[PDB]
Amino acid sequence: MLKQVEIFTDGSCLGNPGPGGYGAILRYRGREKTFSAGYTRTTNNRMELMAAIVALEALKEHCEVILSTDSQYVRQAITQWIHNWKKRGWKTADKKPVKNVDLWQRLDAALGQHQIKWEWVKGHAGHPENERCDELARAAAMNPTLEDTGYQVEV
């Protein structure tokens, strides 16, 4: 039995927008859950954020999570932006809503219930669980069954 919740996420997209997917692996309680789905039209950044959201929301009590992703998009926002995004009320310098604000808020709500430790691996030097992730991310994109609502060529 693992003392720490462990999450592995990945996201993929064939275009901009194009069919995309995500694969997340959750090591919770004594089980190992596997999430995966593809969306008909979307972006790689929305697929990479979806990975984490869908995984953190499977957790039904306050945990100590360790998250592993090679996503630079998430890294950058967690490391240099998000802090600033709350204080300003989720707005850009030109007073418009940040890109993917719908998912950043959704994720901010999920990150909120837990003790979160981030692990930024390099796309080519991670665990096999990151590889199984990319793999699912890929397969998903090759067969979309859902629609990414909050997607906008826009805002």
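Along the chain as shown, the residues are counted starting at 1.
Just so you know, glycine gets a Cβ as well, placed from its N, Cα and C.
Of all Cβ atoms in the shown protein chains, 30 besides its own fall within 10 Å of the Cβ of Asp10 (mutagenesis position). According to DSSP, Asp10 (mutagenesis position) sits within a strand segment. Taken from Swiss-Prot, the feature Mg(2+) 2 binding site covers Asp10, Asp134, and the record attributes it to experimental evidence.
Annotation comment: Swiss-Prot describes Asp10, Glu48, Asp70 as Mg(2+) 1 binding site.
Among the mutagenesis results in Swiss-Prot, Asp10 to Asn has the note: Loss of activity. The residue drawn here is the original one.
Note on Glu48 (mutagenesis position): other Cβ atoms within 10 Å of its Cβ, all shown chains, come to 26. According to Swiss-Prot, the mutagenesis experiment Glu48 to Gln carries this note: Loss of activity.
Sequence-distant neighbours of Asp70 (mutagenesis position) (same chain, 6+ residues apart, CB-CB distance under 8 A): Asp10, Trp120, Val121, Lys122, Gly123, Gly126, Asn130. The annotation that Swiss-Prot gives for the mutagenesis experiment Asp70 to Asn reads: Loss of activity.
Annotation note: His124 (mutagenesis position) sits in a coil segment as assigned by DSSP. Looking at Swiss-Prot, you'll find the mutagenesis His124 to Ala noted as follows: Reduces activity.
Experimental mutagenesis at this site is recorded by Swiss-Prot as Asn130 to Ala, annotated: Reduces activity. Neighbour density for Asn130 (mutagenesis position): within 10 A of its CB lie 23 other CB atoms from the protein chains shown.
According to DSSP, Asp134 (mutagenesis position) sits within a helical segment. Sequence-distant neighbours of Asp134 (mutagenesis position) (same chain, 6+ apart, CB under 8 A from its CB) are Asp10, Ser12, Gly23. According to Swiss-Prot, the mutagenesis experiment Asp134 to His or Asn carries the following note: Slight decrease of activity.
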Can you list, in sequence order, the residues of the same chain other than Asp10, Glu48, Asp70 whose CB lies within 8 Å of the CB centroid of the Mg(2+) 1 site?
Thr9, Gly11, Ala51, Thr69, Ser71, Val74, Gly123, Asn130, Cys133, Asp134, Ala137
